[PDB]
There are 2 protein chains.
Amino acid sequence: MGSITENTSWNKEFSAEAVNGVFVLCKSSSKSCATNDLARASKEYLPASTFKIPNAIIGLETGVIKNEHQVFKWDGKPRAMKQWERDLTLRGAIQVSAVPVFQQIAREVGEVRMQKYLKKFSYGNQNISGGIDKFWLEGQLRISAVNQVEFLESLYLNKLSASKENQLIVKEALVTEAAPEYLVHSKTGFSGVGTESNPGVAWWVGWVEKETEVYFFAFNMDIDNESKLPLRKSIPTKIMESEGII
Amino acid sequence: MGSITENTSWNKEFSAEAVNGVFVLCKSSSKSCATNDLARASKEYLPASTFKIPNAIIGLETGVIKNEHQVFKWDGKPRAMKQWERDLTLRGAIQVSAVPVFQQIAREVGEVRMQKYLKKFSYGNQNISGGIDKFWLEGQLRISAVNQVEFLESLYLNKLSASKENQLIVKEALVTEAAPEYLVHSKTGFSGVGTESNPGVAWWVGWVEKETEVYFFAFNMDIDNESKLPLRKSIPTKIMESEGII
Ligand code: NA
Ligand code: NA
Ligand code: NA
């Protein structure tokens, strides 16, 4: 937000796992960000499942999602993951990253409204070409790690162009770790393993509330093998542990 | 509360530890609750720290608490626990049960407004007499485990006499365990070790959201020694683990 500085000593955690990626960590009270790689922090990637955050907000703003108690019913027709073949709440759909639930939300939102909200949210390159139910997974939408933390800061502050109520609803849906000393809100994403010399992207984005401080973060990495997927949490977790945050 | 049913199969969790207490567990709604002790389920006890839940809602409704980013500044004067001697957010004050923060909230709310809201909330015997900053600590206010689950169900459903925004703010402050499969919101309470032939009371109340289901719970127990305090979480946790909820 206010400043950004490269800290190449965080590269130790990437090097140990042979990962090409970036971590951006911003401290709210000092309005200052740090990253291991300023260049990659500005590079723009498919959001994949991280797009569930804006999509949920927009679904609520448009009334497509009634409220946090709506149940997305399973129609019994097979889905790509057994964990998706069941009725889901909004939190449940976000937590398991149920693609087909959010494809249907996008379809009902429609292109004109989706375009309007991504403009209000300043979300990425705001390019929703590629089909209304796939632009964030295989279409032309791209967002950087810096843009992710800017968006998440706005959500945390209830400053997005949506009701505070709907921003609070989506925040509750994103809580992933609760301790007496700190609270973590987060979302993963994974575009797939990509092509030969054209790897996919994996993301972990979110924020940590600790004492009266708030830390916004966004991680992404190249990925060509699902077996590396847990590194999208363990590398950023080790960095935030070394920083004394969690 | 529709009907309360006795369930004898939990008694082993109490007798193992020589605890006199009650657990109330309600699936979906307060229409159907189960308990180990029908009489004690409706017996009224001092709420202690569980009162921070209504106190926070009333603080927000009255504007005494400005919003969920309010910081409760520590004036540097001694407080009864070192963990209270610091600036605290609302979630922070709740999670460490910072009595003095909630005493000052209660003082600013004042007796007239406090009485009005406990009546709206149907909060126990609604007796706030004896001192506006200690009626839930050593005064005459009493609430049962059944009334706790009814109040918490209203809060879960956003049906208390308060804005939905303020209900959502307090719910976020009460998250205590987050797992992909389930989310726990809860609050502890402890009146003290009592006096001769007159034990104190310890509480754990909350709800669990799992798949598309919700479970409301309230536990209390007699206690005359602080060494027994962890049982207020371990007995109900073991019951809910055996029920398959957590
Ligand atoms: Na920022
Ligand atoms: Na004190
Ligand atoms: Na305890």
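Numbering starts at 1 and runs along the chain as it is shown here.
If you're wondering, the header gives X-ray crystallography, 1.9 Å.
Backbone N, Cα and C atoms are what each Cβ position is placed from, and that goes for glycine too.
Annotation comment: Swiss-Prot describes A:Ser49 as active site, acyl-ester intermediate, evidence class experimental evidence. Long-range neighbours of A:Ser49 (active site, acyl-ester intermediate) (same chain, six or more residues apart, CB within less than 8 Å of its CB): A:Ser97, A:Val99, A:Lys187, A:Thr188, A:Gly189, A:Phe190, A:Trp203.
Positions annotated as beta-lactam binding site by Swiss-Prot, on the basis of experimental evidence: A:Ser97, A:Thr188, A:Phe190, A:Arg232.
Record note (Swiss-Prot), mutagenesis A:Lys52 to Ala (Swiss-Prot position 70): Abolishes catalytic activity. The unchanged residue is displayed. Around the Cβ of A:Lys52 (mutagenesis position), the same chain contributes A:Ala93, A:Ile94, A:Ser97, A:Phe102, A:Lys187, each under 8 angstroms and 6 or more positions distant in sequence. DSSP assigns A:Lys52 (mutagenesis position) to a helix.
Annotated beta-lactam site A:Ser97, A:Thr188, A:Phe190, A:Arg232; additional same-chain residues within 8 Å of its Cβ mean position, judged by their own Cβ, are A:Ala48, A:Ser49, A:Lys187, A:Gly189, A:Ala202, A:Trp203, A:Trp204, A:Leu229.
Residues listed for beta-lactam, A:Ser97, A:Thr188, A:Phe190, A:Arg232, cover a largest CA to CA span of 15 Å.
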